[PDB]
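Peer 1: One structure coming up, written as structure tokens, with questions to follow.
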Amino acid sequence: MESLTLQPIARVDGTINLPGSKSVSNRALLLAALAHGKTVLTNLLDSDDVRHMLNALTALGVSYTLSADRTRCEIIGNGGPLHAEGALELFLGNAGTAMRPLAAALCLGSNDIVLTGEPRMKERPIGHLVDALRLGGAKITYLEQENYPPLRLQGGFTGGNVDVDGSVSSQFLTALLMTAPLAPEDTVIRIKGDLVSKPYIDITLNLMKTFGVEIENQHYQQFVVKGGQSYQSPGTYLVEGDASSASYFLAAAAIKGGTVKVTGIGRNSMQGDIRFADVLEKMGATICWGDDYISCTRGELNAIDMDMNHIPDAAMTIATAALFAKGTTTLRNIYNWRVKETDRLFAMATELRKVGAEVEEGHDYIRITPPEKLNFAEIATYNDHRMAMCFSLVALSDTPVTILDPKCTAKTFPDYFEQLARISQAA
Ligand SMILES: O=C(O)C1=C[C@@H](OP(=O)(O)O)[C@@H](O)[C@H](O)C1
């Protein structure tokens with residue numbers, strides 16, 4: 001199959017202008033499609049997950065244009081809930097930010113639509129979301145395995161008292177929050193117990209406010225939403241650079257810099273993954289913050305033992321950076337790594353051992369003890385963009401590394417290797 005071999009990188013130094021945020025891009029596209037008026041999004045991400053959302057909007061009848069590089073999008077808002085009948089099938093690849101939000105949104109009014117995706121998406125849970133939507137009136141059918149896509153949506157979500165489990169994915173709550181304002185009746189969303197990935201809820205609420213809707217957030221345990229609302233175009237909107245994509249470059253400087261500056265995110269960014277920079281600082285790197293950049297300069301790199309529930313995606317980057325740190329690194333409270341692009345606890349542990357690390361794969365944590373020296377490995381990537389990007393950091397050592405299916409990075413970052421190469425220096 002396809003593979004890419006990375007030769008040892010002696011030093012990293014430079015500036016990277018970040019690709020747009022996947023989380024912000026897919027929320028902005030769905031809200032722009034539901035809104036009244038024309039929205040012009042700039043710095044939109046061009047990646048597989050965004051392309052699946054754009055294709056779904058096209059299939060649903062939404063009109064929009066894209067610039068040549070697909071980072072500028074002018075969307076003609078539908079002025080209300082989207083509609084299609086005839087069991088129209090929307091293929092959503094493995095994009096949670098399209099699958100979860102559309103599963104909720106398309107329950108408004110009457111519809112007859114099927115949502116499906118790649119084989120792995122049919123193994124990613126959606127039951128907590130379906131349960132909540134049904135409590136609000138939605139008619140939803142599991143076409144294959146109970147609690148997983150594919151789903152046949154027949155509409156009916158009117159609002160009301162809705163409980164939702166927040167212990168497995170914050171995306172279910174995000175989907176409900178974006179949908180409820182357009183339901184005819186008021187909705188009170190009650191979180192059953194724990195809520196994981198809380199920072200992503202703040203991104204959702206930030207986007208909803210940009211599009212003209214606010215709700216009452218009672219300590220992230222209950223959300224009061226008034227029905228009969230409408231989203232309104234914000235005119236022009238600048239999508240933040242992606243803070244998760246930024247993690248690889250900031251970590252590379254922490255290991256082998258040099259100073260690497262990423263632009264497009266800064267201290268005021270809404271993305272919780274900017275907190276990844278705080279972890280590098282705790283490990284010994286030097287961080288500089290700007291309005292529109294974050295930079296990292298090599299310092300020391302010491303192991304850490306931290307709860308990473310607030311940054312599940314960027315936390316994977318600490319798992320390979322740990323190969324270069326002094327001591328044993330432990331990342332805790334990351335159970336849902338198991339239900340994402342792949343089971344990331346199994347995948348990360350398996351591949352880390354291949355380059356020499358001693359790894360304890362905990363049920364919901366990972367403990368990593370680096371080897372005295374890394375060895376060569378051909379890294380399996382599990383159709384997971386982050387496995388490829390995280391293991392690219394192995395090349396910041398004296399050994400090359402071969403990454404299988406490097407194009408899997410296109411889920412969120414098609415140009416990843418060219419960008420890592422931009423900051424890679426031989427001297
Ligand atoms: O809402 C979002 O944009 C995302 C939320 C997170 O999912 P969980 O809430 O399932 O952790 C994250 O891992 C995913 O890549 C993007």
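The header says X-ray crystallography, 1.6 Å.
Backbone N, Cα and C define each Cβ position, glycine as well.
Reproduced below are the annotations present in Swiss-Prot:
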BINDING   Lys22, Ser23, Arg27, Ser169, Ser170, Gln171, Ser197, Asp313, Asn336, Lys340  3-phosphoshikimate binding site
BINDING   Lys22, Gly96, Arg124, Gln171, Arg344, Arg386, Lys411  phosphoenolpyruvate binding site
MUTAGEN   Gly96 to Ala  Insensitive to glyphosate with unaltered affinity for its first substrate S3P, but displays a 30-fold lower affinity for its second substrate PEP
MUTAGEN   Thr97 to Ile  This mutant is sensitive to glyphosate and causes a substantial decrease in the affinity for PEP. Is insensitive to glyphosate but maintains high affinity for PEP; when associated with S-101
MUTAGEN   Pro101 to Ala  Displays a slight decrease of the affinity binding for both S3P and PEP. Decreases the binding affinity of glyphosate, reducing the potency of this inhibitor
MUTAGEN   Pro101 to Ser  Displays a slight decrease of the affinity binding for both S3P and PEP. Decreases the binding affinity of glyphosate, reducing the potency of this inhibitor. Is insensitive to glyphosate but maintains high affinity for PEP; when associated with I-97
MUTAGEN   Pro101 to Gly  Displays a slight decrease of the affinity binding for both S3P and PEP. Decreases the binding affinity of glyphosate, reducing the potency of this inhibitor
MUTAGEN   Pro101 to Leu  Displays a 2-fold lower affinity binding for both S3P and PEP. Decreases the binding affinity of glyphosate, reducing the potency of this inhibitor
MUTAGEN   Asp313 to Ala  The enolpyruvyl transfer reaction is halted after formation of the tetrahedral adduct of the substrates
ACT_SITE  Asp313  active site, proton acceptor
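For each listed feature, how buried is it and what is near it?
Peer 2: All protein chains included, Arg27 (3-phosphoshikimate binding site) registers 25 other Cβ atoms within 10 Å of its own Cβ.
Note: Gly96 (mutagenesis position) has non-local neighbours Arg124, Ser169, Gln171, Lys340, i.e. same-chain residues 6+ apart with C-beta under 8 A of its own C-beta. Mapped onto three states, the DSSP output places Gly96 (mutagenesis position) in helix.
The Cβ of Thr97 (mutagenesis position) has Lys22, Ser23, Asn26, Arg27, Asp49, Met53, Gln171 as same-chain neighbours under 8 Å, each 6 or more residues away in sequence.
Neighbours of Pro101 (mutagenesis position), defined as other CB atoms within 10 A of its CB across all chains, total 27.
The Cβ of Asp313 (mutagenesis position) has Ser244, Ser247, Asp273, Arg386 as same-chain neighbours under 8 Å, each 6 or more residues away in sequence.
In the three-state DSSP scheme, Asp313 (mutagenesis position) falls into the helix class.
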Peer 1: Within 10 Å of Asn336 (3-phosphoshikimate binding site) by C-alpha distance: pick out those among the recorded positions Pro101, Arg344, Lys411, and say none if nothing qualifies.
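Peer 2: The recorded positions close to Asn336 (3-phosphoshikimate binding site) (Cα within 10 Å), listed in sequence order, are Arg344.
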Peer 1: Select, from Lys22, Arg27, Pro101, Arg124, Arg344, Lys411, each of the recorded positions with a Cβ positioned under 6 A from at least one atom of ligand 1; if none does, say none.
Peer 2: none
Peer 1: A 10 Å Cβ contact count, applied to the binding-site residues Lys22, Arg386: which residue has the minimum?
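Peer 2: Each of the binding-site residues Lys22, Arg386 was scored; lowest Cβ tally within 10 Å is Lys22.
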Peer 1: Select the closest residue to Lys411 (phosphoenolpyruvate binding site) from the following recorded positions, measuring between CA atoms: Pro101, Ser170, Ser197.
Peer 2: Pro101
